[PDB]
Amino acid sequence: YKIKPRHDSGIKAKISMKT
Amino acid sequence: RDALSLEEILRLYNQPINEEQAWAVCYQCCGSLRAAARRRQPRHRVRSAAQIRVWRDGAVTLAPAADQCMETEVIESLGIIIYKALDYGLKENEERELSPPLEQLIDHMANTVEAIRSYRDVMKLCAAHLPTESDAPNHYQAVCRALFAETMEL
């Protein structure tokens, strides 16, 4: 799998805000 | 032993699950939750990977956390937990690139989109990931069966 820098308001970012 | 938690699996491998395993756990868990809703079983949010039990035969069930709830909230909490299993061991500043259909699945399950409303809708989307849709039950059972046997070898 490919790793990239965290995207501003991408999926990882949206999910971090639910928890 | 006959079942491992998703948490145990993640620890044993010390790395995230692959995409196919995410699709499969999702399909299989929704299958069980759907059978439980038929018998009006109590609904529980998925608080952590510890609640997700992968069985030797490839079934996946949801245990209640040791400590009202809409169908959509169970789905949402499962979507979050699956995303963390794909993100396992990554730094806060890095991000796994998911294939677009899988990102879309998660985005809709977790309601983070900028429309899934039942266990059955999640299953339909998982089935559609396969070239032949009717292979879903056997394929996703086989994926989770292999996930179990492999983890037990470590």
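Chain A is numbered as in Swiss-Prot; the shown residues are, in order, 1704-1722.
Per the header: X-ray crystallography, 2.2 Å.
Using the three backbone atoms N, Cα and C, a Cβ is placed for every residue, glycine included.
Looking at Swiss-Prot, the entry for mutagenesis of A:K1715 to A or E says: Abolishes interaction with SPIRE1. A:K1715 (mutagenesis position) falls within a helical segment according to DSSP.
As a published mutagenesis entry, A:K1717 to A appears in Swiss-Prot alongside the note: Strongly reduces interaction with SPIRE1.
Look at A:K1721 (mutagenesis position): DSSP puts it in coil. Taking a C-beta cut-off of under 8 Å and a sequence gap of six or more, A:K1721 (mutagenesis position) has no contacts in its own chain. Mutagenesis annotation in Swiss-Prot: A:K1721 to A or E, described as Strongly reduces interaction with SPIRE1; the structure shown retains the original residue.
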